[PDB]
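Heads up: the structure comes next, in structure tokens.
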Amino acid sequence: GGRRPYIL
Amino acid sequence: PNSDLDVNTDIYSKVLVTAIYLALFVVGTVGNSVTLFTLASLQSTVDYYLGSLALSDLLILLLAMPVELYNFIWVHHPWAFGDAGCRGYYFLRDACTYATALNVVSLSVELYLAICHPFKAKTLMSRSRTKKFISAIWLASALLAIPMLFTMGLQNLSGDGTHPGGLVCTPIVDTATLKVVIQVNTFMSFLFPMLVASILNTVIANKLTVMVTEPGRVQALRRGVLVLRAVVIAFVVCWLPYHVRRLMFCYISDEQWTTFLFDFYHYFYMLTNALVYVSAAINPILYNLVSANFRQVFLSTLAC
């Protein structure tokens, strides 16, 4: 678990 | 704090990619600009397709690069170009890829017709009809890019969703919808048209060998086949990691995302999008290498 990218 | 949105890619790698982007900008912009001037019958109908390609390349280099180089490579948050700049960016990017992917297939069809049925294409589609087909592709490309106007948008991903620094450009739809909209693009702008163009390029390559008495037409065809062959190959290789990353973005579960995959994704982002700008700069380079008539006139128009 952790951070997910918000940039695509 | 508002550091939860910071992307930790090292300074050196940022400078490296920036140097690459700027170089591909110079090569790409100059390359496609005097390519349009160079272009300004069957050799001429093909000019409209090449012109349509050079336009899709100039748009992504002039409009998309300076936006991405700032808000996606260096300053990840907050998004500075508004909601329109957020939605218009992803719209322009998708629309151009559709326009390119359809131009390649269209060229693959017409080049096939020039070899197999040269008399059927003798009474060719009027300069007017080819221009209409170029326009139709662009409009169809925009229609296919519509979901990006609704999939993308501005969100405030700060702690309480109140801090201005958390205002980012991100998909605003549920994860299930995002998978669908990404799949449709991956299929329609990449997998489908390239698989078709590859089959056509396979047939043409064989048909050309089969054919081999007044003009130097067969030399022009050979140019036409190999340039097109390289373009299909260059398109696939460049856009493949791009589509994988986008699938990687939404298919990796939340419990699967680690701090490694997060950082890996953003370094991967640099390479995938670097190949995107290679794709929009390689065509004028490809035209020069093969066609002896084009390259010299290209450089003559370069000085001018």
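Residue numbering in chain B adheres to Swiss-Prot, whereby the residues present occupy positions 51-90, 97-268, 279, 296-386 in order.
Placement of Cβ uses the backbone N, Cα and C atoms for every residue, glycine included.
Now, the feature entries from Swiss-Prot:
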{"type": "MUTAGEN", "residues": "B:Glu166 to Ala", "note": "Abolishes signaling via G-proteins; when associated with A-310 and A-358"}
{"type": "MUTAGEN", "residues": "B:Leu310 to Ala", "note": "Abolishes signaling via G-proteins; when associated with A-166 and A-358"}
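Rounded to the nearest whole angstrom, the C-alpha distance between B:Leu310 (mutagenesis position) and B:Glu166 (mutagenesis position) is 12.
With 10 residues not built between them, B:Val268 and B:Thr279 place their Cα atoms 11 angstrom from each other.
Note that 6 residues are not built between B:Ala90 and B:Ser97; their Cα atoms stand 14 Å apart. Long-range C-beta contacts of B:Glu166 (mutagenesis position), restricted to its own chain and to partners at least six residues apart, with a cutoff below 8 Å, comprise B:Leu98, B:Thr101, B:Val102, B:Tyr105, B:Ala177. Residue density at B:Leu310 (mutagenesis position): 21 other Cβ atoms are found within 10 A of its Cβ, drawing on all protein chains shown.
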